[PDB]
Amino acid sequence: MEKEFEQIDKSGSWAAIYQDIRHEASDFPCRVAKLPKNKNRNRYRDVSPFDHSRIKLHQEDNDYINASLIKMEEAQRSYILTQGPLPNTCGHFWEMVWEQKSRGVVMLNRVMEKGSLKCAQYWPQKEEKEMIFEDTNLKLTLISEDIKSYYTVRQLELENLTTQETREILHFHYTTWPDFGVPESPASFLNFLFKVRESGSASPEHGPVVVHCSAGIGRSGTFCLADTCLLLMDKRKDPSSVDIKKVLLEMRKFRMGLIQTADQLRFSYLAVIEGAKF
Ligand SMILES: [Cl-]
Ligand SMILES: [Cl-]
Ligand SMILES: [Cl-]
Ligand SMILES: [Cl-]
Ligand SMILES: [Cl-]
């Protein structure tokens, strides 16, 4: 696989490989995402979930959230990819986490990047200042946080104020993705991915891990694509038969636009190449 990478670099065809993926990617309707009543539930009018794979909210209200269930059958893992919650969709976001029984939330952006807001402050920064989402009847409390040099893991308690039931949610926040471009090295990103794995958050006993960046297709796509390919390499008899392009096209049946740049495609290959050694 490093041989294919080398040939693509020693030729400069990443732009070519990437545009072919764009051309071959699935197109399915997003009728619900584009309904007028959902205008303010979408961070980017150009990034919408497909109707067939969108996550539906269960409460008696508009069921819409910009989130997609990516179900990877051969790798036997599901992910929920979603946009960075908006100030008016944080309650919906946590309702989704509750209803989908997710145990982990993976965040790949800072709330502020290059001086701009990519995401709402959707979890509490202080133990004593919990967040109440009156619309969806949820309370979210910061229990503790383990701040590391390249990522933070937070223990959150999500309480359904309706049943008084509580659940521990792990919040995995990769905090050092560069402002521009992709990490020169996949080392940190891979260490982060393995930390999420060993937390048990992506275990099949839980709901799908929720993964988001700002639009939920770029860095998020890199995360899911790398994780899925590494799973496929541990399963197949011929690990080098894993075709990253084919995997990405499979994931793009479930959410449009996964991997936003040729650089992100190149980084994904690099992350799988390096992650396979370990
Ligand atoms: Cl909200
Ligand atoms: Cl942040
Ligand atoms: Cl930077
Ligand atoms: Cl494959
Ligand atoms: Cl695209």
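Just so it is clear, chain A uses Swiss-Prot numbers, and the residues here are 3-280, in order.
The way this entry was determined, per its header, is X-ray crystallography, 1.9 Å.
For all residues, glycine too, the Cβ spot is worked out from N, Cα and C.
DSSP assigns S50 (mutagenesis position) to coil, not to a helix or a strand. Quoted from Swiss-Prot, the note on the mutagenesis of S50 to A or D is: No phosphorylation.
Here the residue is the original one, but Swiss-Prot notes a mutagenesis experiment at this spot, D181 to A: Substrate-trapping mutant. Note on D181 (mutagenesis position): other Cβ atoms within 10 Å of its Cβ, all shown chains, come to 8. Under the DSSP three-state reduction, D181 (mutagenesis position) is assigned to coil, being neither helix nor strand.
Its Cβ placed at the centre, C215 (mutagenesis position) has 26 other Cβ atoms within 10 Å. Annotation source Swiss-Prot lists substrate binding site at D181, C215, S216, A217, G218, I219, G220, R221, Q262.
Record note (Swiss-Prot) on the mutagenesis of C215 to S: Catalytically inactive mutant; abolishes sulfhydration.
Mapped onto three states, the DSSP output places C215 (mutagenesis position) in coil. Here Swiss-Prot flags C215 as active site, phosphocysteine intermediate.
Taking only the Cα positions, the spacing between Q262 (substrate binding site) and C215 (mutagenesis position) is 12 angstrom. For the recorded positions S50, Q262, the greatest number of Cβ atoms within 10 Å around a candidate Cβ is found at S50. Taken over all pairs of the listed substrate-binding residues (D181, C215, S216, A217, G218, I219, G220, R221, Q262), the Cα spread reaches a maximum of 16 Å, rounded to the nearest whole number. The C-beta environment of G218 (substrate binding site), restricted to residues of the same chain at least 6 apart in sequence and closer than 8 Å, consists of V49, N68, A69, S70, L83, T84, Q85, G86, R257.
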